[PDB]
Protein chains: 2
Amino acid sequence: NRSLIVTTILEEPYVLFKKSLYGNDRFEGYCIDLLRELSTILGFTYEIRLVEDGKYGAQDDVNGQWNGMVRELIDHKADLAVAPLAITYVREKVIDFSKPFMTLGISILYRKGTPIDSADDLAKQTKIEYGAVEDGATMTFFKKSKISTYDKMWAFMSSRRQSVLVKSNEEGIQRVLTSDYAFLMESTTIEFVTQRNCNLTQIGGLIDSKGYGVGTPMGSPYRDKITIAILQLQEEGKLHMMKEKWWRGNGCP
Amino acid sequence: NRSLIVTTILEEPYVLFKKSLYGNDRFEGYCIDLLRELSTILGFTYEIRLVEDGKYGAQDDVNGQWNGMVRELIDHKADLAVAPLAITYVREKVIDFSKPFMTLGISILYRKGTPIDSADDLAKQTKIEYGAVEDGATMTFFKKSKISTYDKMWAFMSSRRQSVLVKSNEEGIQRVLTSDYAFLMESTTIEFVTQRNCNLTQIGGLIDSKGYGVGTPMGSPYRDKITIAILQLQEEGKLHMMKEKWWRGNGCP
Ligand SMILES: O=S1(=O)NCN(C2CC2)c2ccc(F)cc21
Ligand SMILES: O=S1(=O)NCN(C2CC2)c2ccc(F)cc21
Ligand SMILES: N[C@@H](CCC(=O)O)C(=O)O
Ligand SMILES: N[C@@H](CCC(=O)O)C(=O)O
Ligand SMILES: [Cl-]
Ligand SMILES: [Cl-]
Ligand SMILES: [Cl-]
Ligand code: NA
Ligand code: NA
C-alpha cells in the first residue's frame, strides 16, 4: 500500500531537525510524535517532506494561486499536512482539516514591563512597529478583518509590508529582540517562546479562537480517519502528555 | 427545496421555550440564534423538532442501539442536530460533526466552601455521591476511561446508577442543591449555572478538552457547508457576541 506523502514545516517545538540521519529519522517534535502515533493507530507508512517554499499558505490577490502547505494539498502533491496548520474559513473552502488536535488564538509577543497592554494600544500608535508571518493565517486574519482595530492594524502592516511582515516565526521573534517591534503570532508558540526567553511576554488576551488540524486534499478519506484517531488520543489523555513533553522550559519570574 | 429537519434538546441557555407561539417561533437561545444565522448564510428553511426521548445519545451495551439526537441522525430522521452536542470519538464513528462552535471540558459542579478540590478527592470517598447525565457524553467518557481516577469514579456511578445518573442537567443541578452530591457536567453549562446561583461552583479544572459541533448524518454535504459558516462567524467575532448574549447573570461574590 502506498506510503503517504506528509508535508510539514520547520517550527519549534512542533517540527525540528534532530541535533546529532536520513529519511523520517531526521525529524523530531510534537507534530512528528503526533504523526507517528497516527501511523500506528491507522496503519500507514509515510514520507516526511518539508514544504519547498517554507510557507504555511495564503492565496495571492492578483492571480488566485495558493502557496505553502495549503498549495501542496490543493495540488494533491501531499496526502497530509501534519504541522501547526491553523483551521480557517478561507482554507476550509479549498482543503479539508481533521478535527483540531490543539487550540490556539492569535495574540501579541513583545518585551516585558511596557505600557502596551492590547492590540488597541498598538493600533493607535506607530513608533512600535508590528507585523506577522507573511502568507500565514495570522496575516490573512488581519487582511480580511472588518473589526475596526484589526482593519487599522492591517492598513499599517500592508503599508510597511517589506519591513514588518517576516518570513518565519523565528524571524519575528528575533525582530522583537532587536528592534522596537511587537509580533502578532499564535498563543501556543508564544507559550513556548516565553517559557524559554524571559525577556518576552504575551500582551493582552487571545484575539480569536481556533485550532490546528491535520490538512488533507479536499475529499480525502483520511480526514475522517485522522479525526477519529485524534479524538481518541485526546480522550485517553495522550495529546495532553504530548504537549507537556514539548512545552518545557526553565520558566521565568 | 426541502426544509431541513433540525433535532435539538431543551437546555438553558442553548435552547429554551420562549416565555409568553407556534413552529420555530416557540424557541430561543444560543443554539437557536446559531441555527437562524446558519439558515440565512447558507440559504435553507428548517423545522425544529425536540428529540422525542429527551436524550443526547449513547450506544446500548446489550443490543448496540443508539438513542437521543445521535440516533435521530444515524437513522437520517433529522438533517442537523443544532444543540450542545459534544464531539466525541465514539460519535464521530457513526455520525459527522461540523468544526466546533464552542469549546468545553468536563468538570465538577458542587457547593462552595468545601474541602473538595478535584475529581481525585471525590474518587477516594463515598459520602459525597456523584454522577452525570444518563446517556450523554460525560457518562460515556467515564464509562470508557482507562485513567485510574475516572475508572474508579465510573465503578462508583455504575454501582449506584439508579440513584446517581440523572435524566437532565437540570436534575443534576437540583440534586447538588438538595443532597450531598457533586455533578459531573460540562464547563460551559457550569459557567452559566454559577453566574446565576451563587451557592454553586466549579471544582477543579477541566478533565478533558473538546467542543460542541453541529451533528449531521454521516456523509451529509451540509457538514462542510456548516463548518465554513461557523468558521466565518467565529472569525468575524459573531460567535463571541452570541455567547455574551446568553451567558448573562447577576454574578456572585
Ligand atoms: O477553528 S475551529 O475548528 N472552529 C472555531 N473554534 C471556536 C470555538 C468557536 C475552535 C475552537 C478550538 C479549536 F481547537 C478549533 C476551533
Ligand atoms: O473535540 S475536538 O474537535 N478535538 C479535540 N480538541 C482538543 C484540542 C485537542 C478540541 C478542542 C476544542 C474544540 F472546540 C474541539 C476539539
Ligand atoms: N500556524 C500559522 C502560521 C503562523 C501564523 O500565521 O502566526 C498558519 O497555519 O498559517
Ligand atoms: N452535551 C452532552 C450532554 C451533557 C453531558 O454529558 O454532560 C452531550 O452531548 O452528550
Ligand atoms: Cl524534506
Ligand atoms: Cl418539537
Ligand atoms: Cl471536521
Ligand atoms: Na474543506
Ligand atoms: Na464521522
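Counting starts with 1 at the first residue shown.
Structure method, as recorded: X-ray crystallography, 1.6 Å.
Including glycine, each Cβ sits where the backbone N, Cα and C put it.
What Swiss-Prot lists as L-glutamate binding site is A:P84, A:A86, A:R91, A:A137, A:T138, A:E186. Around A:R91 (L-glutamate binding site), the C-beta neighbours below 8 angstroms that are at least 6 residues distant in the chain are A:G57, A:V70, A:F97, A:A137, A:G215.
For A:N199 (mutagenesis position), applying a Cβ distance below 8 Å and a minimum sequence separation of six or more within one chain yields A:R111, A:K112, A:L177. Here Swiss-Prot notes a mutagenesis experiment, A:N199 to Q (Swiss-Prot position 751), with the remark: Loss of glycosylation.
Largest Cα-Cα distance over the residues recorded as binding L-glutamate, namely A:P84, A:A86, A:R91, A:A137, A:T138, A:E186, equals 17 Å. With 3 residues not built between them, A:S20 and A:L21 have C-alpha atoms separated by a whole-number distance of 8 Å. By the rule that a residue counts when its Cβ sits under 6 Å from some atom of ligand 3, the recorded positions A:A86, A:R91, A:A137, A:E186, A:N199 yield A:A86, A:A137, A:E186.
Those residues of the chain, other than A:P84, A:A86, A:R91, A:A137, A:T138, A:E186, with a C-beta within 8 angstroms of the mean position of the L-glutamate site C-beta atoms are A:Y56, A:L85, A:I87, A:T88, A:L104, A:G136, A:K210, A:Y212.
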